[PDB]
Each structure stands twice: as structure tokens, then as C-alpha cells.
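Visitor: Provided herewith is a single structure, encoded as C-alpha cells, for subsequent inquiry.
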Amino acid sequence: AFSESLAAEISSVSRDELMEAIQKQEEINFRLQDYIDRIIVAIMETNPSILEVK
Amino acid sequence: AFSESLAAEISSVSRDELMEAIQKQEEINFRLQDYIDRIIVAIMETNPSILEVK
Amino acid sequence: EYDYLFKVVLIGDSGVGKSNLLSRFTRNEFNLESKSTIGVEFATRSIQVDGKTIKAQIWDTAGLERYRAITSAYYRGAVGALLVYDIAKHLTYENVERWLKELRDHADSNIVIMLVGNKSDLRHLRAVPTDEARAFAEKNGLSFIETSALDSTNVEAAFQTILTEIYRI
Amino acid sequence: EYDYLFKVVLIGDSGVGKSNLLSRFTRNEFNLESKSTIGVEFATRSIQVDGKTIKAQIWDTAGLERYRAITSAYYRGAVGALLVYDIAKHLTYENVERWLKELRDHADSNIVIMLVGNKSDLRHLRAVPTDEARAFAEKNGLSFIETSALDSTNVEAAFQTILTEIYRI
Ligand SMILES: Nc1nc2c(ncn2[C@@H]2O[C@H](COP(=O)(O)OP(=O)(O)OP(=O)(O)O)[C@@H](O)[C@H]2O)c(=O)[nH]1
Ligand SMILES: Nc1nc2c(ncn2[C@@H]2O[C@H](COP(=O)(O)OP(=O)(O)OP(=O)(O)O)[C@@H](O)[C@H]2O)c(=O)[nH]1
Ligand SMILES: [Mg+2]
Ligand SMILES: [Mg+2]
């Protein structure tokens, strides 16, 4: 029924708060990947042999 | 009014899909942080001076 | 020992099978459960081309769209690019032009580019008709092949073909 | 030159102000916009204790609850721990016992522990009464001080006190 189908789509948390949690997690992902990429490019430009899957 | 307050709480995306997106992003965060921590512990146990904020 | 070392990069959207193409070619290994590539890696394999020993140096990284600190260095010195999409995901094929643009911005204009339709084993889930992509590659001056890293189909042929084109260029 | 080198670690929930306590003490710097600490870092400062030159080596990392590859090495050789909470966020104070347990699991049982109520400038937003936390520290054998990395209140005193206890232990 409709009320059951509607209930499953309503979170206990406000959508504003859910959106804030999305942005916070995306920011961290992007910061972590950048931190990693900065390490990797340093290795690429010094001793890229470190990157070989042997 | 009620219908307006309800509308703001309904995403165009199904909550099942929204939950899947949460889990996917949390998995990546945890994988990236672990990848970083593994690099950092290696440095801690070889040349920890690299970690100094000079 | 080798006569020539050719750096070839794998590019294409996240999830298309780049890492499994690498592992199949260089290790004869495949993982159904492989996760997104966190860093940058390469593996090697030596093949014979026109009597000469070609050490293929195949590079791999996540197919992220964002600016990355690794991008310039990734394409640096690359003589070939395997531009991979997923035959069972039309979006990854739509994004091919975006990868062609990344090549123009970050790689040698002389780079050999081969278009690769991966996951050809997914017959029931196919979203990109072979004839359509074949036509597209021709229109754009790219070599083309369909592969399955899963069942091995055309994987050897794919790398052999691009490395041979690079050698003869 | 120095007479003794004391490794002191900052611990406590994400957001409590660990990194700003570090920057205030070692650089006389504060950032309202500081983001979560990605890796592990340390900074030094030499102070005089009982006629002797003590080089304080203050370590910092994000206050994550999860298992981390860095944890054992982080506490390794530490003679002091600054266990920080946010006076304006009651949850960070609730989690103090969890940090005491991390110390038992990962650090020397002889480690000097000082409880730090940070952000004392946030008078209007206070959720943890000073008298309550003071009592808690006493009940648990911990030294106690309230700080503001923002306005500098008690920051010097906090580090001076813990380093002096370590020296005299
Ligand atoms: N059916 C089928 N699945 C494949 C094939 N190749 C890869 N996969 C699967 O597709 C998923 C993604 O493969 P990956 O090799 O990790 O993809 P990728 O391009 O390296 O992804 P990123 O590192 O995120 O850029 C995994 O579950 C693989 O097992 C294939 O040829 N056929
Ligand atoms: N009002 C006030 N804000 C502070 C104080 N100390 C830190 N902050 C702010 O609180 C936020 C978090 O501070 P951080 O120093 O980054 O906290 P942290 O403990 O290092 O956080 P993690 O690295 O995630 O573990 C930042 O916006 C700081 O500017 C303080 O004494 N008073
Ligand atoms: Mg990959
Ligand atoms: Mg911090």
C-alpha cells in the first residue's frame, strides 16, 4: 500500500543533514585521494621502480 | 503545510540506492585511510624524521 | 634482456576492467572481486615483434575524472594508450571522447591509441553493439578490439596488436 | 642541544582541537578552518624544567576510533598523553574512557596522562561543566586543565605541567 511504500522512503534523519553527510564524506574522499596522489607522483618522479607489481 | 514539509524529505533516488551510495563511500574512505596509514607506519619505522613539521 | 621498452597506459572509466586486463596479460590472473585501484602501478611482459624483444611496461591507475597529482607523470613517456570501456555499460562508451581529450591534454600527440571494448563475455548484459563501436573507432582513426579479461578472449591479441603498431610507427 | 627528549602524544575525538593545540604550542599559530589530520606528524619545542633542557616531541594524528596501521607506532616510546575533549561537545567527554582503554591497549602502563578540556573560549556553547570534569580527573588519577588553543588560555600551562610531571616521574 501507499503509506508503506512512502514510509520506506522517509529517513529518520532530515534530508538537509543527509546532504551535509554526503558533502562531508565526498570532501574526505577527495582529500585522501589527493594526499595519496601527491605521495605517488613524488615516487614516480624519483624512483618509479617502487611502483612495479613484481 | 504538511505536503510541502513532506516533499522536502523525499529524494528522487530510492532510499535503498541512497544507502548503497553511503556504504560505497564509507568503504572507499576506509580503504584510502588504511592505504595512507600503511605508508605512514612504514615511515614511522624507518625514518620518522620525515614526519616532523619543521 | 630486451631491445625496446614501450610504456603503455590503461585508461577508461572506473569499473571497466583495466586492472584485470593488466593482471591477465602480465600474470595470467583475474579477480571477480577486484576493488578500485588506489595508487599507480605497472607490470612488465616481454614479447617478440618482428624479430625483436619488446618489453611492454603496462601502467594502471583508477579511471577517475577529477584532476589528479599523478596525471601528467602517468602519461609521461607513454607511446601507447589502451582506452577501455565496458561493453555492458553504455555510459563508459559515451565517455570515450572525454578520454580522447585527456590524451590530447596530457599525452604525446603521437601516442598510439587502441579502443578496447572489455567484458565481451557479458553477452546477455551487452549495451554497446560491436558493429557500432567498430564504426566509431574507424571514424576516429583508432584501432579497435573487444576483450574479456574474465575468459581471456582477445587479451593477448589486444596487447600484441598495440605493441606491434608502436614498434612499426 | 637538550638534556632529555620526551615524546608526548595528542589523543581524543575528531574535532576536539588536537592539531591546534600542537600548532599553538610549537608555532604560536591557530587555524579556525583546520581540517581533519590525514597522516601523522610531530613538532618540537624546548622548555626549561628544574634547570634542565627538555625537548618536547609532540605527536598528532586524527582521533579516529577505528583500528589503524599507525596506532602501535604512534604510542611507541610515548611518556605522556594529552587526552583532549571539547568542552562544548559532551560526546567527546563521554568518549574519554574509550581513550583511556586505548592507552592501556597500546601504550606504556607508566604513561603520564593529562585530561584536557579544550575550547574554553566557547562559554555560551559549553556542555561540560568545569567542576564535573575536574572531579572526574581526580577520581581517575589524571591531571586536569582546561585550554583554548584559540585565545591561548592555559596552553603553555598545559604542556608545562605534563612535561614537568614526566620529568619528575
Ligand atoms: N564479466 C566480466 N567482468 C570483468 C571483466 N574485467 C573486469 N571485470 C570485473 O569488473 C569489475 C571492475 O574491474 P577492474 O579491473 O577492477 O576495473 P578498473 O577499470 O581497474 O576499475 P578502477 O580501478 O576503479 O578504475 C571487477 O568486479 C572485475 O572482476 C571482464 O572481462 N568480464
Ligand atoms: N572555539 C575554539 N575552536 C577551536 C579550538 N581549538 C580548535 N578549534 C576548532 O575546532 C575545529 C577542529 O580543530 P582541530 O585542531 O582540527 O581538531 P583535531 O582534534 O585535530 O581533529 P582531527 O584531526 O580530526 O582529529 C577547527 O575548526 C578549529 O579551528 C579552541 O580552542 N576554541
Ligand atoms: Mg583498477
Ligand atoms: Mg587534527
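To match Swiss-Prot, the residue numbers of chain D are left as they are there, and the shown ones run 7-175.
Header entry for method reads X-ray crystallography, 1.9 Å.
Placed from the backbone N, Cα and C atoms, the Cβ positions cover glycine too.
Quick paste from Swiss-Prot:
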BINDING   D:20-26, D:37-38, D:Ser40, D:42-43, D:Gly69, D:124-125, D:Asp127, D:155-156  GTP binding site
BINDING   D:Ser25, D:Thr43, D:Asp66  Mg(2+) binding site
MUTAGEN   D:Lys13 to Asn  Abolishes SH3BP5-mediated guanine nucleotide exchange
MUTAGEN   D:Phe36 to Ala  Nearly abolishes SH3BP5-mediated guanine nucleotide exchange
MUTAGEN   D:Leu38 to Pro  Nearly abolishes SH3BP5-mediated guanine nucleotide exchange
MUTAGEN   D:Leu38 to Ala  Decreases SH3BP5-mediated guanine nucleotide exchange
MUTAGEN   D:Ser40 to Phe  Nearly abolishes SH3BP5-mediated guanine nucleotide exchange
MUTAGEN   D:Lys41 to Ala  Mildly decreases SH3BP5-mediated guanine nucleotide exchange
MUTAGEN   D:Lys41 to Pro  Abolishes SH3BP5-mediated guanine nucleotide exchange
MUTAGEN   D:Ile44 to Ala  Abolishes SH3BP5-mediated guanine nucleotide exchange
MUTAGEN   D:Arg82 to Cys  Decreases SH3BP5-mediated guanine nucleotide exchange
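If you look at the structure here, what lies around each of the features I listed?
Guide: D:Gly23 (GTP binding site) carries neither a helix nor a strand DSSP state and counts as coil.
Spatially close to D:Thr43 (Mg(2+) binding site) yet at least six residues away along the chain are D:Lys24, D:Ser25, D:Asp66, D:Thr67, D:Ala68, judged by Cβ distances under 8 angstroms. Under the three-state DSSP scheme, D:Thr43 (Mg(2+) binding site) falls in the coil class.
Neighbour list (D:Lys13 (mutagenesis position), Cβ cut-off 8 Å, at least 6 residues apart, same chain): D:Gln63, D:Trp65, D:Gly83, D:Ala84, D:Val85, D:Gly86.
Listed in sequence order, D:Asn26, D:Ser29, D:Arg30, D:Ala155, D:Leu156 are the same-chain residues six or more apart from D:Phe36 (mutagenesis position) with CB atoms under 8 A from its CB.
For D:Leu38 (mutagenesis position), the same-chain residues 6+ apart in sequence whose C-beta sits under 8 angstroms from its C-beta are D:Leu156. According to DSSP, D:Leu38 (mutagenesis position) sits in a coil region rather than a helix or strand.
Neighbour list (D:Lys41 (mutagenesis position), Cβ cut-off 8 Å, at least 6 residues apart, same chain): empty.
Within the same chain, the residues at least 6 positions away from D:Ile44 (mutagenesis position) whose Cβ sits under 8 Å from its Cβ are D:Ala68, listed in sequence order.
Under a cutoff of 8 A between CB atoms, and with a sequence separation of 6+ in the same chain, D:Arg82 (mutagenesis position) has no neighbours.
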Visitor: For the Mg(2+) site (D:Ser25, D:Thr43, D:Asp66), what does the 8 A shell look like? I mean other same-chain residues with CB within 8 A of the CB centroid.
Guide: D:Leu16, D:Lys24, D:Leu28, D:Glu47, D:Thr67, D:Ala68
Visitor: State which of the following recorded positions has the fewest other Cβ atoms within 10 Å around its Cβ: D:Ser25, D:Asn26, D:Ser40.
Guide: D:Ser40
Visitor: In angstrom units, rounded to an integer, how far apart are the Cα atoms of D:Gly69 (GTP binding site) and D:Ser40 (mutagenesis position)?
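Guide: Here the two Cα atoms are 14 Å apart.
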Visitor: Among the recorded positions D:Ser20, D:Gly23, D:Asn26, D:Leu38, D:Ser40, state which ones have a Cβ less than 8 Å from a Cβ of chain B, giving them in sequence order; state 'none' otherwise.
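Guide: Listed recorded positions meeting the cut-off: none at all.
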Visitor: Tell me the coarse DSSP state (helix, strand, coil) of D:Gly69 (GTP binding site).
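Guide: Its secondary structure by DSSP: coil.
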